[PDB]
Amino acid sequence: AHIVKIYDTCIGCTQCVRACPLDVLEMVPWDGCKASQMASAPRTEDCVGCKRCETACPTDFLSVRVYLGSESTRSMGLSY
Amino acid sequence: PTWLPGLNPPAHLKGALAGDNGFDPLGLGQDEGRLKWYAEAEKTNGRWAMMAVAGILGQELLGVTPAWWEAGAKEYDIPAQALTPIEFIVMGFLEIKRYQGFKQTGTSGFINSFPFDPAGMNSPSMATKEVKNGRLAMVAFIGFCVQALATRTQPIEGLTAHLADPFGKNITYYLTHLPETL
Amino acid sequence: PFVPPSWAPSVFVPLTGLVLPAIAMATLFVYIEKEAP
Amino acid sequence: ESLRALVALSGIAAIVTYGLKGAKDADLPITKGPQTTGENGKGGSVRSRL
Amino acid sequence: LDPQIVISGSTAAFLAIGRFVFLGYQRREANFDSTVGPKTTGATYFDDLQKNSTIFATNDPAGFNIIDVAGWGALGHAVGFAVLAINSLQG
Amino acid sequence: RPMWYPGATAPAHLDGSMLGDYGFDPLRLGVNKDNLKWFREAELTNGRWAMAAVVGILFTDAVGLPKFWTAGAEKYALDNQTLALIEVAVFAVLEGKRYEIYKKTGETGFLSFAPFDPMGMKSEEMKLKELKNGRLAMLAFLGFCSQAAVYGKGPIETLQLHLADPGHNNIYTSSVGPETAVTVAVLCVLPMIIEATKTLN
Amino acid sequence: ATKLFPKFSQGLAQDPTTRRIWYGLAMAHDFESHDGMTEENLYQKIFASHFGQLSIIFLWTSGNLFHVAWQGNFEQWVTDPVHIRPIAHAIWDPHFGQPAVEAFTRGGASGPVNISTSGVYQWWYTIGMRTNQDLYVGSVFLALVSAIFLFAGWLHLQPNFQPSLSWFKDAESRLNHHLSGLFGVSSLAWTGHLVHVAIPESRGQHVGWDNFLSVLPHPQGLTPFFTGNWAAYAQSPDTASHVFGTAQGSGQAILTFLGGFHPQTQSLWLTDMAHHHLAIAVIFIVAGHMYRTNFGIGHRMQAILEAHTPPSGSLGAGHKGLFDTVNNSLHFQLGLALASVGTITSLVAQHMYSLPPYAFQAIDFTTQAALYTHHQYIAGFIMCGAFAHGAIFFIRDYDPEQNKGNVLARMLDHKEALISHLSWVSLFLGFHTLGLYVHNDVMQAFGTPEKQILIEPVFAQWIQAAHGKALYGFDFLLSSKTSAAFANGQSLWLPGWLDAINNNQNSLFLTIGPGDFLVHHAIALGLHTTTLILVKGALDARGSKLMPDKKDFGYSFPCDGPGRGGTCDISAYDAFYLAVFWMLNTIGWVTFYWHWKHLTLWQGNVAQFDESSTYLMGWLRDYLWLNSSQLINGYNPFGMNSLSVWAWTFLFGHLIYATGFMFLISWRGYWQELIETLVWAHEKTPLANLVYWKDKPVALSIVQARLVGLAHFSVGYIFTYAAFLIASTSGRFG
Ligand code: CLA
Ligand code: CLA
Ligand code: CLA
Ligand code: CLA
Ligand SMILES: CC1=C(/C=C/C(C)=C/C=C/C(C)=C/C=C/C=C(C)/C=C/C=C(C)/C=C/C2=C(C)CCCC2(C)C)C(C)(C)CCC1
Ligand SMILES: CC1=C(/C=C/C(C)=C/C=C/C(C)=C/C=C/C=C(C)/C=C/C=C(C)/C=C/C2=C(C)CCCC2(C)C)C(C)(C)CCC1
Ligand SMILES: CC1=C(C/C=C(\C)CCC[C@H](C)CCC[C@H](C)CCCC(C)C)C(=O)c2ccccc2C1=O
């Protein structure tokens, strides 16, 4: 399983969620920014680490990171 | 007691181990159990050194033909090649006896399945004499070795050649007149 | 006092070329695939 | 373990005996050898060197 | 050309020059407690073959142990044999 | 339980339940309880044939008859090719029952009909006595094969060559002699290492 | 599943792929990142591993002694070594045919032996071996010593003898023993061996373990040593009419200072090497009493580091707090060690081609070639390792607050200046070197060879005139007869050095010209470039502007994906990865250059070098093309000869090399899809869907394939060049 962490510079623009091809990110209520939202990663056992969430983040140096870790049969994307 | 005129004895002299003179300038004898192993090793090196000095001095006083260093290769009846394994076997048995007693029960020496003391006396006045003569004999035997290497003499030749001329025939002579003696 | 015999390459070469690789690879292959209880 | 021991027994008892009774010419090496003094003195091209 | 005069005078000179004038300057470098006094805060063997064990006692009024004698005598011997060796190659 | 070097350990499956168990297995061969069941009769039969071979190897070299390493070489006997085929059939037949009677009963007997005891003789604690004799005999057979080696005379002839004679002609004054001294010195110092393995646990 | 292998990393022994096998082979010696690794356990494992390495080294040397003594002809080689070739070992290959074995049987042997281009024969003849028996004794001894080291390595893991952590990290007590004991006493004892055995064997005598106790090494003997008459050990040295292995012109001296070469053997005198090891033994033993142990007079390294901060603050804190990072980290110490050992290795090579120590070296030319090339390549790899462990130090063991203001933080503060100026010098040397070579090529291609730039290397020729090479007409400091240095050294150690430096037949201070100018600049380009890549990788390991948290990923991580324009090869591992290619190139240049200059020296025409060395067609035609004539004729449809094995290795190298390109050029995912279709095919095939994988097959990961491609590149490169060098030099002169 990989390590996906959301940081506090998030502005809650939902770009990371629409870019995730595996549905491991979701938007939770929050009271720290104008949009009153913040991303969260409740299902990092389904993540494969494609790093589209990092590409979609607008704020400079990113508000979401994907640290690579120990692979499994789901995090390798093996269909056989 | 201690080697220097003045020393606070370290953590190997409490008041007594076998016979102690507070001489650990490097500081090895500290690990517990290990100092006991060193004590037994000191005793047994002394034992072989006492038997060795008795050996050389007994060879020379009883009038054997070669000196003690050329005594390995005269001739014998077996004579030389089959003398190693027998030694190894005999010393094996005795020695694994010694160790396998010393490890389990008797933290002193013995020879065969004992604490060995058939017809003798056991008191610290004998233990200190044993250790002292052992040290004396180790130093003595290394004296024989280096003295024989430099002078090419049997030991009593050295002692009488020194008693015939104290001022002279010293270590300075035999180290600065080396082609004379070779 | 030490000399290896004349027939020594003939025996020791295929031993270390074929046998020890075979035992090594078979043993290691059983070791790799073992499941922990 | 049984047949795995059997292949060890047979593999050893085949290869080790191939060493000293695979002398059915092995093409060159086994005591058929160089019957000519092949390249003893021929070593170098400019300097001979044996 | 006496070896005893050269070596004995050498070691005497160096023991004197270490005795009287270079003692305190050598003892100002004993104070390393500003940076290191616990070389090893250890409990057992493998730590006290590395920590101090014995203290060589001196009734010497200034306090030369056998170690300072060994050091200054060693330098004296090195320099004395250097003098004899430079004298050795035919002047 | 007198171990193979005076103060020793016991490997963790050679307790005192076997017969000749002096606790010697340094290479961990019989670690199964399935090969012990088999190595026991390997031990007993390998030893047993050698016990039956020592008698022949001594009598043929006491009475006369040409020396054993050239026994079958010259042969006044019959038809070298086919009597081996006689030496196949009766044996394989016999082996069927040896292995079968090994399988059906527990680890003891072999002959064709039953655990073979036509006498009322010892079937007791003295099976260790004959396996002890056997493991003596196996060592005795290798010596004779090393006498068909280096000296080339028979058992009793070299027995006369040394065994009325001093230690001037023995192993170490012979062809294969410098290696035996090394092996004696190495084997003798070996339990001194095995003790160091288990002193530091 | 949760397989056993490997036990050091639980997360690795978890996945059902074949990644676990390769990674389990790859992370075995990464002790710092196993499961449950404390610090004491780390040091103890490193200690036992060192013992393992020592065991392997000594066992290997015993192997060399054994094979030389058994299958070689060292007993016959010592009678005439300008003749019968060395023998390494004998071959028993059942694949051979009749002319193969008929060909390989060379050197006076009776079967397929192959020549020993290693220099062990000259080493063992110089130090004092003469027969086989001595070699066997040495082999048995070294095998025994290897067994001792292996046993000790097992010993110090047993829980009663495991040294505690603070026994390690004891700097001051380790350096006194290393410097005094390990260097000084070893050097003193080696002097003992030279004086007692090696010299009287070179006078003609058999000083063995028998009767070395009863033989005078010098016919006065320890009288002048204890009197102070030491120059009486140098009177009447070996005459210049000497014959080495006999007593002809034999002297009596044991400690001289002559310089120069031996007039008949083209090596240094043995007496000088005795004197040298004696002198530096004294120096090292004296230098071993600097630091403090459980006594008085010693030094503290922390005080020494603390007091060296300069006033005016040109350095911030100077060396404050370095001692708690040199002591606390292993990659820092390993980096320093690899740096020093690599530079010393280069020095070994550079001195051993020019000042050959061993008897009848430099008349076996293949020995010279292989030795120098070997040590150069070894030095290259070692230096690359030094910078790699620098990068690992920065990522894993660096701490900023402990290093606030020392020189180590200053180096991280202005690193762009460093990288910029390394870039500048690399560019400058590249443009001008390549430009001058291309210009000379164009001039040579057209009919005008006099229209080309040939700069004379006047600096190095100034230096060579400073050392005594009286050919350039400069007349100063050692070439002038009225200098102070010349007159002071004249009486004892100059006249050998001048006769050895004015000879134009040895390798000592070869004559140089414009080709050497150009090639030396090429070499400087190699060094500055490789330093650029490595230093950039090291200093940008904490983070860059493309990525300011590179420290959170560790040393060797793949990439950061397609974002921000895509970041391939961003790790420090990949910087070192790029640097390896430059190392191979640069050593290629120095070794091509050395080899060709000495080929033209040994053949006879230095003119060919001094003319054709100034334009790249000269290299391609006169070195690579002309000298590969006897190599590729190692076998043809007409027959084969000795150098057929080399002519097969020579293609083998190319094959590995070209396979190396595959893992570099074609990156991963293509292979992932291909392997997936293969999985389908084996899954649906009848009569072969009865055998399955236990661990699912996947393609090699991004990081691994770089290492594999580099392995093929390096191995093929080395095998190809070794084949060409051995085959060419031994085909001509051998
Ligand atoms: C480590 C150094 C070393 C090396 C590289 C070689 C290399 C070779 N030896 Mg050899 N040998 C060595 C040391 C070495 N020897 C020593 C010390 C001895 C004395 C016991 C011998 C005795 C010996 C004989 C008698 C013969 C060879 C032969 C050979 C050749 C065929 C390979 C073979 O069967 O070897 C077999 C080698 C051995 C049996 C000795 C190795 C013993 C040590 C304990 C093993 C080392 C283990 C190793 C480090 C672990 C690597 C494996 C691991 C990756 C899984 C080959 C050139 C054959 C030959 O000459 O053919 C022409 C041959 O017949 N060797
Ligand atoms: C070859 C026949 C043979 C066989 C099958 C056995 C079998 C056995 N013995 Mg054994 N033994 C034998 C001969 C044999 N012995 C001989 C000849 C001796 C006297 C030297 C002994 C002395 C002995 C003792 C003292 C003990 C055993 C024990 C055992 C049992 C457990 C140990 C084990 O796993 O061994 C398995 C062993 C094998 C399967 C043998 C494999 C053969 C190897 C691979 C080749 C050996 C060749 C040899 C090294 C080279 C020739 C040697 C020569 C130069 C001296 C096992 C049933 C132990 C036990 O439980 O008590 C009964 C025990 O304590 N044996
Ligand atoms: C005098 C005592 C002594 C001695 C001899 C050693 C010796 C050694 N220690 Mg050591 N050590 C000591 C005291 C000593 N130590 C003390 C007191 C401590 C506690 C502080 C330690 C703590 C310690 C640690 C923690 C470690 C060692 C290690 C080592 C080994 C280093 C590896 C090696 O082989 O280097 C060999 C080096 C040389 C021979 C010198 C090379 C000099 C130059 C560079 C080479 C060129 C010279 C010449 C040209 C070569 C000729 C080539 C020839 C083939 C022609 C070495 C055996 C390491 C080891 O391997 O552990 C097993 C290790 O990890 N020691
Ligand atoms: C003093 C010697 C020394 C020591 C003790 C170390 C120790 C270490 N290095 Mg290091 N290193 C060294 C020299 C050394 N290195 C040199 C000289 C280089 C330059 C090449 C490097 C380059 C280097 C890198 C780049 C890295 C390390 C890493 C490491 C650490 C883990 C090693 C590991 O897991 O590898 C496991 C070892 C293997 C899997 C072996 C691979 C086999 C290689 C590819 C050679 C194969 C060639 C093949 C045998 C040819 C056969 C030919 C055929 C025809 C027969 C470890 C602390 C790694 C680290 O710290 O990770 C963060 C790391 O990333 N080192
Ligand atoms: C009692 C007293 C006194 C006196 C004192 C003294 C006098 C002392 C001395 C001391 C001494 C007298 C010491 C010495 C020491 C010595 C030494 C310590 C040495 C060393 C040596 C060396 C070091 C050497 C080395 C070497 C060699 C071997 C050779 C050459 C080279 C070399 C150098 C390396 C008086 C009267 C004052 C008063 C007070 C009291
Ligand atoms: C990355 C890193 C690292 C590494 C680094 C390195 C790797 C370095 C190298 C370096 C080097 C590798 C250097 C070199 C140097 C050298 C030198 C510096 C030289 C000098 C010389 C001299 C000084 C000489 C002189 C002389 C002459 C000129 C001649 C005559 C004689 C005489 C002596 C006078 C470390 C680990 C630290 C850590 C951090 C990071
Ligand atoms: C061919 C290739 C593969 C496919 C490689 C595979 C599937 C592995 C092929 C190796 C086979 C299975 C065995 C090779 C035989 C070797 C001798 C094995 C050596 C093993 C050591 C332990 C000795 C990649 O996955 C890849 C990934 C990234 C960049 C380039 C490439 C690439 O070029």
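Throughout, chain A uses Swiss-Prot numbering, with the displayed residues spanning 2-81 in order.
Looks like electron microscopy, 3.4 Å, at least that's what the header says.
The backbone N, Cα and C atoms fix where each Cβ goes, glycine too.
Lifted from Swiss-Prot, the feature list:
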{"type": "BINDING", "residues": "A:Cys11, A:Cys14, A:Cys17, A:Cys58", "note": "[4Fe-4S] cluster 1 binding site"}
{"type": "BINDING", "residues": "A:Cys21, A:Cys48, A:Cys51, A:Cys54", "note": "[4Fe-4S] cluster 2 binding site"}
{"type": "DOMAIN", "residues": "A:2-31", "note": "domain '4Fe-4S ferredoxin-type 1'"}
{"type": "DOMAIN", "residues": "A:39-68", "note": "domain '4Fe-4S ferredoxin-type 2'"}
{"type": "MUTAGEN", "residues": "A:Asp9 to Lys or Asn", "note": "No effect"}
{"type": "MUTAGEN", "residues": "A:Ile12 to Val", "note": "60-fold increase in affinity of PSI for ferredoxin; when associated with 15-KR-16. Unable to grow photoautotrophically"}
{"type": "MUTAGEN", "residues": "A:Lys35 to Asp or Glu", "note": "Drastically decreases affinity of PSI for ferredoxin, limits photoautotrophic growth at medium and greater light. Decreases cross-linking of ferredoxin to PSI-D and PSI-E"}
{"type": "MUTAGEN", "residues": "A:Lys35 to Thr", "note": "Drastically decreases affinity of PSI for ferredoxin. Decreases cross-linking of ferredoxin to PSI-D and PSI-E"}
{"type": "MUTAGEN", "residues": "A:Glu46 to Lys or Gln", "note": "No effect"}
{"type": "MUTAGEN", "residues": "A:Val49 to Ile", "note": "Leads to partial destabilization of PSI; when associated with 52-TQ-53, alters the FA center. Unable to grow photoautotrophically"}
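On the structure: features taken from Swiss-Prot.
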residue: A:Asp9; record: mutagenesis position; contacts (Cβ under 8 Å, 6+ apart): A:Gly33, A:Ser64
residue: A:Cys11; record: [4Fe-4S] cluster 1 binding site; contacts (Cβ under 8 Å, 6+ apart): A:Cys34, A:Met39, A:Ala40, A:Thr60, A:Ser64, A:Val65
residue: A:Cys14; record: [4Fe-4S] cluster 1 binding site; contacts (Cβ under 8 Å, 6+ apart): A:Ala36, A:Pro59
residue: A:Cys21; record: [4Fe-4S] cluster 2 binding site; contacts (Cβ under 8 Å, 6+ apart): A:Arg53, A:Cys54
residue: A:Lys35; record: mutagenesis position; contacts (Cβ under 8 Å, 6+ apart): A:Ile12
residue: A:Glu46; record: mutagenesis position; contacts (Cβ under 8 Å, 6+ apart): A:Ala2, A:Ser73, A:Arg75, A:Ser76
residue: A:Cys48; record: [4Fe-4S] cluster 2 binding site; contacts (Cβ under 8 Å, 6+ apart): A:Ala2, A:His3, A:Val5, A:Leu23, A:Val25, A:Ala42, A:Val67, A:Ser76
residue: A:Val49; record: mutagenesis position; contacts (Cβ under 8 Å, 6+ apart): A:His3, A:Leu23, A:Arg75, A:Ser76, A:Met77, A:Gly78
residue: A:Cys58; record: [4Fe-4S] cluster 1 binding site; contacts (Cβ under 8 Å, 6+ apart): A:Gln16, A:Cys17, A:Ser64, A:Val65
TODO: Kindly report the helix/strand/coil residue split of the domain '4Fe-4S ferredoxin-type 1' (A:2-31) according to DSSP, in that order.
DONE: 5 helix, 8 strand, 17 coil
Open item on the list: For the recorded positions listed here (A:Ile12, A:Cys17, A:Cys51, A:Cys54), tell me which residue's CB has the most neighbouring CB atoms inside 10 Å.
Closed with: A:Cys54
- [ ] Could you say whether, by DSSP, A:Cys54 ([4Fe-4S] cluster 2 binding site) belongs to a helix, a strand or a coil region?
- [x] helix
Task: Reduced DSSP assignment, A:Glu46 (mutagenesis position) - done: coil
Task: Structural state of A:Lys35 (mutagenesis position), classified by DSSP into three states - done: coil
TODO: Around the recorded [4Fe-4S] cluster 2 site, report the further residues of that chain (criterion: Cβ within 8 Å of the mean position of the Cβ atoms of A:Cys21, A:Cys48, A:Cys51, A:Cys54; site residues excluded), sequence-ordered.
DONE: A:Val5, A:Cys17, A:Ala20, A:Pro22, A:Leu23, A:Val25, A:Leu26, A:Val49, A:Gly50, A:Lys52, A:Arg53, A:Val67
Open item on the list: Suppose the [4Fe-4S] cluster 1 site is A:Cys11, A:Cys14, A:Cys17, A:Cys58. Which further residues of the same chain have a Cβ inside 8 angstroms of that site's Cβ centroid?
Closed with: A:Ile12, A:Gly13, A:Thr15, A:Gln16, A:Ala40, A:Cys54, A:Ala57, A:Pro59, A:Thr60, A:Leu63, A:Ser64, A:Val65
- [ ] Just name the recorded positions among A:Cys11, A:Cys14, A:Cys17, A:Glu46, A:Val49, A:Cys54 whose Cβ comes within less than 8 Å of a chain C Cβ; none is a fine answer.
- [x] none
Task: Filtered A:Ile12, A:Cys14, A:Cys17, A:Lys35, A:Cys51, A:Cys54 - recorded positions with C-beta under 8 A from chain D - done: none
